[PDB]
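Trainee: The structure that follows is given in the form of structure tokens.
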Amino acid sequence: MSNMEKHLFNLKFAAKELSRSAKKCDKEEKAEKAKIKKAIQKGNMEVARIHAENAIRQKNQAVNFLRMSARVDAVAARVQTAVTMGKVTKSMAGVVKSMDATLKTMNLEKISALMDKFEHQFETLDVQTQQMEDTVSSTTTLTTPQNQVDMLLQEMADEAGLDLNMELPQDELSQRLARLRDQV
Amino acid sequence: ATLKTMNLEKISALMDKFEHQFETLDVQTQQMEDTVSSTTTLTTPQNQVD
Amino acid sequence: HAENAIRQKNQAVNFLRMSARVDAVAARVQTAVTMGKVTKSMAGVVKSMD
Amino acid sequence: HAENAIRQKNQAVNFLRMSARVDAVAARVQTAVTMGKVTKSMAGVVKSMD
Amino acid sequence: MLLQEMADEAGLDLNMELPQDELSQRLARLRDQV
Amino acid sequence: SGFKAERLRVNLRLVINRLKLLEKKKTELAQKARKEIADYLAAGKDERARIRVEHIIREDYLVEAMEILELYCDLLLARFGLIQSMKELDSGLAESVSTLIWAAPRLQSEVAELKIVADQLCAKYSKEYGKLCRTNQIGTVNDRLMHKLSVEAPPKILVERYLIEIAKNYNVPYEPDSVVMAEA
Amino acid sequence: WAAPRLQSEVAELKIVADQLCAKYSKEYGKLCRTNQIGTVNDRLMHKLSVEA
């Protein structure tokens, strides 16, 4: 617990202690009022006056405690802002320091390099997959004759009612831009 | 004590640095995403998405 | 609350877009991991049959 | 989401095609494993009967 | 520079590169005046 | 040496933040003060109410002065390129620079950063110019601002007119000083 | 010409300028910064002026 969190804890506690003191005074104004009535009915006017002075005293104590509690709450509410905004400021300071370190060790030029290398190394893995698959294809050529695959596709297309002939080797902006390159 | 060790001029500095360092992280995200985009260009042709 | 609603609307799109980019990269390293396992197994078969 | 849908459509075909190629290779090493067991058993029979 | 750095950390405003009583001054002026 | 442009830029922004905040706070405290004048007038304590409104007039003038200085700090930020570029003081900035140097010793109890702004402007345009500003020998410091930060007592007719308006607003009977209303 | 004006905001612009000066020589770099070379874009120089 921080030195300021201790002070906030004590201010919150004092505010509640004053609020309880106001509640105790109010409940004792009610208790003393009951005793005035009893003393009047018994004709004990001296004792009635002692209770009357207690009732009016605890009525006024209650307002003073209530008012002080309100003031100590207002102060406790402000030190809460100071405690929380301190925690936020230290966390931001820490983030700034951490990111300053990582932006040094991996600056944008180094990121640029790493991303270029990443892309170029997956181009190479595409070249490698292609030639593994071309090898496997030639390896098992006799297990998949071309004409048998073509005929199975045509049969399944006929069943589906699809008009596309499957034996055959089955954008204009690109074509026009090509014609421009030839024309110049 | 804390208003000495972190006065408003020092806060001003820290906040400027904070903002400027997140500008840099935006520049870095952008070029990671541009790389990944170009990396998988053949998996997402433009006309198919359209 | 209006400024929070509009802020979290826009954060959601940035996270969604970054998630899509990191998936696209994860999908590519999956190919590299699997095709590496296949290449080592073929290398091993070639050596055994030799 | 449209770019994710079209990306995962195309990833699916690449994985399906690679799976077909690795099956074709697995089917060939099955022949090599089985025909090796048969050849050793025949070698053993020849030696016993000799 | 080390003093200035440590002063910046402490939040102390005193600039440390520079070369950082009135009764004595007045009594001096008296000696000049006579 | 001495002058650092970023010390000046940072402190000009800080001065605006602090003034902007003090104006709000002082405006609110003037509301609470005017209610208190009505309470004194209701209690028939007019001769005290007169002395209490002198405090209100001075705070109201001060808030108006803070608005003028806020404007000159914002002007030096807007034209900060010129400050940093030239070695001579431009005409367009002369009012602002001289007034800020003049005001700092009056205001630096409340606005601590205003001292640093003044010290930097003196480092820029030389100590001698700084001395000519503080006395207004330079004849360029804004007249309305100097009036609003004067130490003189308010005119008697202003005090009476303040009481008339406050009394009217809070529906309190008040009869103004016949001698003062005649002298006007 | 622009790099010394902008390099507070755009830090990489300093490195671009320094490389272009290394390529076409320091003297050309100095003639640029003052526009003695008479080739710097006029609209840009207006837009980054310090005048009110």
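We number chain A the same way Swiss-Prot does; the residues here are 1-170, 186-199, in that order.
Heads up, header says this was done by electron microscopy, 3.0 Å.
Every residue, even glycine, has its Cβ placed from backbone N, Cα and C.
According to Swiss-Prot:
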MUTAGEN   A:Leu188 to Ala  Abolishes interaction with SPAST and VPS4A; when associated with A-192
MUTAGEN   A:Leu192 to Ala  Abolishes interaction with VPS4B
MUTAGEN   A:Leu192 to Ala  Abolishes interaction with SPAST and VPS4A; when associated with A-188
MUTAGEN   A:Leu195 to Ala  Abolishes interaction with VPS4B
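Have a look at these and tell me how they're positioned relative to everything else.
Mentor: Long-range Cβ neighbours of A:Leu188 (mutagenesis position) (same chain, at least 6 residues apart, Cβ-Cβ under 8 Å): none.
Note on A:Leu192 (mutagenesis position): other Cβ atoms within 10 Å of its Cβ, all shown chains, come to 9. A helical conformation is recorded for A:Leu192 (mutagenesis position) in the three-state DSSP classification.
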Trainee: Sequence gap of 6 or more, Cβ distance under 8 Å: name the residues on the same chain that satisfy this around A:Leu195 (mutagenesis position), in order along the sequence.
Mentor: none
